[PDB]
Amino acid sequence: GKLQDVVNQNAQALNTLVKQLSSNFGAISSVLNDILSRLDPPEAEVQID
Amino acid sequence: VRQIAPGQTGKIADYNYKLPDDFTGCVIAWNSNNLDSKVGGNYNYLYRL
């Protein structure tokens, strides 16, 4: 178990880092490309920021 | 006159001149009805279509 936790505390902590890319944090959309499609530059930056 | 501001979009900022997003300065406008308007219509000043 001691070694099994070393592997399991890394992959689990690595999956959640990638999984954080699908959240919004308050923006209109999580994916960056769809933000640029339907937003003008000066208002999309505050969403991207 | 509202169209003169950084980042906007319209019949002037798109084709006449665009203020940059990082623009610094001031914009001044005032009334000139008694001088720039004549009975019948003034066609002296053009714009782009």
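Chain A uses Swiss-Prot numbers throughout; the residues present, in order, are 946-994.
Looking at the header, which is where the method is noted, we find electron microscopy, 3.6 Å.
In case you wondered, yes, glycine gets a Cβ from its N, Cα and C as well.
According to Swiss-Prot:
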| type | residues | note |
| --- | --- | --- |
| VARIANT | A:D950 to N | In strain: Delta/B.1.617.2, Mu/B.1.621 |
| VARIANT | A:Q954 to H | In strain: Omicron/BA.1, Omicron/BA.2, Omicron/BA.2.12.1, Omicron/BA.2.75, Omicron/BA.4, Omicron/BA.5, Omicron/BQ.1.1, Omicron/XBB.1.5, Omicron/EG.5.1 |
| VARIANT | A:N969 to K | In strain: Omicron/BA.1, Omicron/BA.2, Omicron/BA.2.12.1, Omicron/BA.2.75, Omicron/BA.4, Omicron/BA.5, Omicron/BQ.1.1, Omicron/XBB.1.5, Omicron/EG.5.1 |
| VARIANT | A:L981 to F | In strain: Omicron/BA.1 |
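Annotated features, which come from Swiss-Prot, shown on the structure.
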residue	record	DSSP class
A:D950	variant position	helix
A:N969	variant position	coil
A:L981	variant position	helix
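Other Cβ atoms within 10 Å of the Cβ of A:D950 (variant position) number 10 in total over all chains. Around A:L981 (variant position), taking its Cβ as the centre, 14 other Cβ atoms fall within 10 Å, counting all chains. Checking the variant positions A:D950, A:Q954, A:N969, A:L981 against chain B with a Cβ-Cβ cut-off of under 8 Å leaves no residue at all. A distance of 15 Å separates the Cα atom of A:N969 (variant position) from that of A:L981 (variant position).
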